[PDB]
There are 2 protein chains.
Amino acid sequence: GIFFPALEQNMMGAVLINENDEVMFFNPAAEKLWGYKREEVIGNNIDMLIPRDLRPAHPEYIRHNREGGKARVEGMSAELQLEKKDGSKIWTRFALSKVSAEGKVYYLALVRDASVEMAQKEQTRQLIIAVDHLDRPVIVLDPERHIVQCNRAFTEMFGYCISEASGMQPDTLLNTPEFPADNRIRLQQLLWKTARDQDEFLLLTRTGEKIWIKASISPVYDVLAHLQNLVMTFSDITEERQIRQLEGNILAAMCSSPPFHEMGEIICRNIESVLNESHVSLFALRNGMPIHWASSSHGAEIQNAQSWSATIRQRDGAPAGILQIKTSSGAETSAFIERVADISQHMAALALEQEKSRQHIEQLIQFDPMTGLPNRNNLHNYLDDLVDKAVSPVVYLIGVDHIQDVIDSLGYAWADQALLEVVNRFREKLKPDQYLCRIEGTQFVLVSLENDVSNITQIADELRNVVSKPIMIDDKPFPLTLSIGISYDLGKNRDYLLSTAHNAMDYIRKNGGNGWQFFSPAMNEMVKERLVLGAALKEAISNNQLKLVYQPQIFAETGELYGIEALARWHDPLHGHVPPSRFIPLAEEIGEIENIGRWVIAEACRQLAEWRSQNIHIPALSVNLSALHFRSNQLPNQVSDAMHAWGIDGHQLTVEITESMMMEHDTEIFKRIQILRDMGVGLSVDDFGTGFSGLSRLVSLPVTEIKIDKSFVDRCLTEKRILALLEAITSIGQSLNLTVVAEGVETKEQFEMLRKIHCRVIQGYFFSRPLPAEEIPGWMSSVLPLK
Amino acid sequence: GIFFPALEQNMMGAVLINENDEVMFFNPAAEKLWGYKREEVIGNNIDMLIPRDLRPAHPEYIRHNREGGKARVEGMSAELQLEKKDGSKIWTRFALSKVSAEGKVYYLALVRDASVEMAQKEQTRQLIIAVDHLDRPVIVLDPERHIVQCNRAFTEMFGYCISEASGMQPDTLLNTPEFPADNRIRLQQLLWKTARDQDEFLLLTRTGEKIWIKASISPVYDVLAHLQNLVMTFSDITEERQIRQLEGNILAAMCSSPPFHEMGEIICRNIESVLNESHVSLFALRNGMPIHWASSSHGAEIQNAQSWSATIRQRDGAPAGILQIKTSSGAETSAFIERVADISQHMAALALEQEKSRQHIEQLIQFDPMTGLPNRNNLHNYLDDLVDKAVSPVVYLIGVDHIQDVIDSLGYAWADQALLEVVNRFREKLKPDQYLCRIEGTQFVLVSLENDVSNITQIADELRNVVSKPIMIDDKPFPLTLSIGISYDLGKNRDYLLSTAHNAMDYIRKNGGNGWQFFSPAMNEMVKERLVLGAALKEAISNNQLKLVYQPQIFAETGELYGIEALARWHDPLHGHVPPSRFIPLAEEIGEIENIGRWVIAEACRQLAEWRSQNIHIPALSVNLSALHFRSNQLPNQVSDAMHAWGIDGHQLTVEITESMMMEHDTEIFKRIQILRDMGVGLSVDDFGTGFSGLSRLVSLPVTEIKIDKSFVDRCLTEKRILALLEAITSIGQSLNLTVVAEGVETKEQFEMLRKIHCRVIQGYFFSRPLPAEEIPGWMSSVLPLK
Ligand code: HEM
Ligand code: HEM
């Protein structure tokens, strides 16, 4: 065969197999392709030329091809994996033909290597993937000036797919606006060949809208300087404007320090505003576990939705949260979603940092730039120390009401001023034993140690009253008010007391505010009982049903009555006998004490008047004004007019003054009681004033009696220490010519001691207990003397 | 021949040329490839099929090859363009061989249409331009994460080229810099994830520079849903991270809201830190003008300055300010400078919104919201109120300095906390009649009504040392200091009492952190004069420059001496003859009262010892020990040791005491005096006690002698009632030998008035001025008695 050397000297592998599939030819080209020697294959079966994984199957194909009867070969059209002798595989192609000669069918295969072809194919595939993941549209144009290569970004921006956009001129078939933006002319003026110049144009998409595009252009020449190719990089402008707006809005909102769940909503709503028709959400990693933070209002699902999941990480370290966004596919481009994701992530990180720093500040700071007062972070550390020492404080929970009116009408700036003015009132009226704090917002706490009802009611009433004068804020009155609750118990943890006080606050505010209450009912009905007692006292003093008793005072030596004293008494069927030591404080706290004094003065004068009219006379009655808390500006008028109403007998009436009530206060009364003194009223004292000035005002005010009170005469028996000052008092009286009376004597030893010390007049249980006006005349007529 | 008919049915193009170039081996595939028919080719020279450019050379090439005798065929490897019979052009690949048959040498050429491969070649050539133009580093990774593709941006950024960075790991080439914190694991995690993700890494370039980059990884899947490739995109974020640092710092400041002129400085400082060799200026709009807010002080030389002027606008959109930037040519990019301008203009926008809100109410609100204290308007009102009442106050201008320490160590919130702590100290030490306000920043004003320089100095010193303990916040100590300026007049302008105070404050602040000053012309030097007198008093009390002085006492009932008194006297020529009224309160203030206290009695004991050497008998001697302001800390020990210091009997020395010092503490003073009273030293007293004459009678027997102060005897012509006081004394005196000492006699009309009422002892100027030390050993010997 003359054509056999033609096959032999070729560079393409030649294989010839017969009807029996025995290989008849195997050139060095096939040798180098398969790694085999020609002797191994000449005259042998086609089996070894088949790869092992296909060897059981290929001979079936071989016999099927023979039995098919087709006159053409359709197999081996595509690439095939050729495994050589060592076991390594390559890509090869075949040009097999079917030959029928000498009454037998033969196969003549020419084998070529496609290694470089497959390598270039994979290269092109990886390149198209890279070009797709490029975040900016790219078009390659030629001197034929048709869109040759497209991009995924270009497809997603302008809607022209690869096949459609292929083979069309860019600046003529891409639809123009209806205006004079002559894209092709702009490109062809002086720019096409050499100018890397940019300009703004408008383009039309598949949806229908027209968008602004930058169309940066650049040519590429080969070595021969001929114009080889060209690149156009379309870039959007609405996207960049919206991204800048998103940054500005997020920073503008965040700089005002909103609450955490408001900042989350701000981020969500802004991401939505940039990308309409989407559902966004935020989770924060607390203790390694996500927690929901915010979401869009429209919680319904989105058809054909796609999700972008971004990890919110702080300035250094572990993730702090997870943002996720879902939006309908084909709505906005992938690069634009990615930009919004990056901006939102890098702002949520700052939100987390601010919240963390805020929590760190909250767990520490004690004072407050607003209100200038300690906040609860100091109240905790102070009240725990108080309660640790086993002393039981009294906690006042104060809540100012009706602040929203100012908050609305004039705003938060002036609401702060109103609250600051109230704080100033509290500061000006507090006391050194008290502690003031503000817990949250418009709720305050006052810690006191005056643990008794009498002080508690007084201080609570004063706190409630501090707001009697309306808060003035820029020439507009505002009548604020307070709801104040009291808590007090021993040994209980501060949670108990705080809870009780807050319960009282809630009760009073629900009832209507403007008031004060106790928690424990056992501590609460006492106020009601005292109010009932005060009402009873007021009604009785109005109705003139009080009583007077007459202590007798007798010379220790001669035995005659030196005088008597008027002692207030108070008996009521609904309450029983109540002593003055209890119900004079009640009169002082109710504000009816002036009328009590009026009654005692008038009744004593009248009761002396009946006896003086009768055939009996007594030296004087002492009416204990300062003991009855007579101290007021209107002292002399009543004493004078009551005396005038029954007769001019000034030498028979005497008034008592307590310890330093005439000097420290009531100067205008000390400067006027001289009128009574000149009228004829006597004067008696209990304690001497400040040294060299309280000496009966340098005996100016002609005091006549000193009353050694019971507190000393009860202990005179057991203390020569007190006996010494008793002797001094007696000597001072004797020297100054003052008379000395003793109060509260009971025993004969005490009387003898007073006699030897030379006490001039003695009163008490030893001689005669205080007795009524109906029994004083008989006793004074019958019994004389008691020495 | 059957190989020609075999390849007739083959897809391989084939041509064979003989000696005469007449083709006898040509197939329908070749007919399709070229266009000439078999009848037109067979027996015809091939030269008709050759492009015309090889007409004079093709046969010449055949002859040259034949003459050279190339045994092995290696030509026609390169792909060649071809022109068909109809003029169409394609690309073909040849395969040549040499054929020897019929005693002649023939040439075989197989031909294939290389269009299906040159399509891929022109595909990848065009795709490379697209993948390389945009300057964005993208890489493609296999399933095992080996890198397979890279582009121009990647090689120009990270140094490595494709050949070096082809077929290996994508992190070994991206090894982290020397900072080993977290990037070493962050890479290994991101690069091995299996979902879309992105992080920021510190990476070291091949040449050794440091780049902060943002890396994103995303997978691409084939049809069979298997993981096919991983594309990774990097991006340089150095400028972005600088902008993020700016944003973080400005948020960290504006969440605390420092003063306006400091927020401006913060913005400008960060601008200079983010921009290179630039200038920044910010202007607000007041009444329609550009008013300067703050500008960077970095006035470095700028070459070819580029200017930008953005109009920061309010919420309503009206222009409100100008953010003007000057940049060097080529220092920063247009996009960078525009972005920085936009960020800073939003920050400045919110700052100006705050400032415009604040400015509306600054002249109306009375209180100061930063600390709850009154504001400058309130001080204006207070000073107006005082000047209307014609009372000139003191205006201490407190300046809290070294606040900058907390400013640059922790920040503005902690600076406010420190201010709160200092004002809490101020209020806890504040007195009831002291007015306090905060004018601006860290400047407070304290207005009072004192006028004695000792009191003023005391207030200033207590204000200075109320901060002596450093403000402990988070256990970190900060030694704040204070500057104080004082202003006085008989009344001066309401704002001038602040400007003048600020003169002193500025003087002290510039010339030393901690201290205080009056005004130089009059009394800032007087303070120093008093301090010099204090140093002189220290010197004199150390070196016994003082001298005791003596003044006799004579029985009123004609008789001899009762006692000799002691008084401290001082005389230094440099300072003159300072009197007791001047140097005793100074002695207390300076802190050396104990020295004079012990000296006055040590000299007393020694002097009695010396006088005893002769016929001098010393009926009594009285050191004062009461006007010297003794404390209870060391009262008894010194007076006790003075006795045994020279062996003096306790029945001639005496002690005078005052109730004010006696009742400082009701526990220890009288207990200390008990030891002395047991010793036998007399206890005189002054103006009477307050405890109902008790301890004046029993605990210490201080009525051994009781005195009459100077202020009563001279005025005795008005208080004639003092006869009662003297009779009161004389009662107990005739009881148990108790004397009274009248003092301050000048003339006979007063002497006879004081003597007509029985007073034992008379002493004063009427008898003798205080004799110097040495005269008594003659005076006593001479005058006995005086009658
Ligand atoms: C690496 C070695 C081989 C591989 C990968 C292989 C695989 C294949 C496959 C899958 C086809 C059919 C393609 C299609 O239907 O689209 C084919 C075609 C064919 N190849 Fe093979 N085979 C191999 C070995 C051989 C050998 C050594 C011969 C020797 C003559 C041969 C002769 C044929 C025949 C007769 C057909 C049928 C063509 C037709 O029916 O149109 N094969 N080959
Ligand atoms: C468009 C058609 C053709 C062109 C442009 C062309 C051109 C060339 C060129 C440039 C060479 C030398 C470099 C190289 O071989 O790569 C060459 C070699 C050669 N060509 Fe062609 N040729 C064409 C067609 C043919 C055909 C159909 C034959 C048929 C036998 C042929 C026969 C040869 C021979 C014998 C050599 C010598 C190779 C050697 O000595 O190594 N040429 N041709």
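Chain B uses Swiss-Prot numbers throughout; the residues present, in order, are 12-798.
Structure method, as recorded: electron microscopy, 3.7 Å.
Including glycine, each Cβ sits where the backbone N, Cα and C put it.
What Swiss-Prot lists as heme binding site is B:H69, B:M87. Annotation of the published mutagenesis B:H75 to A or G in Swiss-Prot: No loss of heme binding; the original residue is retained in the structure shown. For the mutagenesis of B:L91 to F, Swiss-Prot gives this note: Alters O(2) binding, increases auto-oxidation. The structure shown keeps the original residue. Swiss-Prot lists B:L107 to T among its mutagenesis entries, and the accompanying note reads: Increases auto-oxidation. Marked as domain 'PAC' by Swiss-Prot on the basis of sequence analysis: B:208-260. The domain 'GGDEF' feature in Swiss-Prot is assigned to B:402-532; the stated evidence is sequence analysis. Taken from Swiss-Prot, the feature domain 'EAL' applies to B:541-795, supported by sequence analysis. The note that Swiss-Prot attaches to the published mutagenesis B:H586 to A is: Loss of cAMP PDE activity.
Known features from Swiss-Prot, placed on the structure.
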{"residue": "B:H69", "record": "heme binding site", "Cβ neighbours (10 Å)": "18"}
{"residue": "B:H75", "record": "mutagenesis position", "Cβ neighbours (10 Å)": "11"}
{"residue": "B:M87", "record": "heme binding site", "Cβ neighbours (10 Å)": "15"}
{"residue": "B:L91", "record": "mutagenesis position", "Cβ neighbours (10 Å)": "14"}
{"residue": "B:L107", "record": "mutagenesis position", "Cβ neighbours (10 Å)": "17"}
{"residue": "B:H586", "record": "mutagenesis position", "Cβ neighbours (10 Å)": "16"}
Tally of helix, strand and coil residues over the domain 'PAC' (B:208-260) according to DSSP? 12 helix, 30 strand, 11 coil
From the recorded positions B:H69, B:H75, B:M87, B:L91, B:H586, pick the residue whose C-alpha lies nearest to the C-alpha of B:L107 (mutagenesis position). B:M87
Taking a cut-off of under 6 Å between Cβ and any atom of ligand 2, tell me which of the recorded positions B:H69, B:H75, B:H586 pass. none
B:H75 (mutagenesis position) sits from B:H586 (mutagenesis position) (Cα to Cα, rounded, in Å) at a distance of 135
Residues in the domain 'GGDEF' (B:402-532) per DSSP class, helix first, strand next, coil last, are 55 helix, 30 strand, 46 coil
What is the interatomic distance between the Cα atoms of B:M87 (heme binding site) and B:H75 (mutagenesis position), given in whole Å? 15
B:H75 (mutagenesis position) and B:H69 (heme binding site), compared by Cα position, are separated in whole Å by 10
Integer Å value for the Cα distance linking B:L91 (mutagenesis position) with B:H69 (heme binding site) is 15
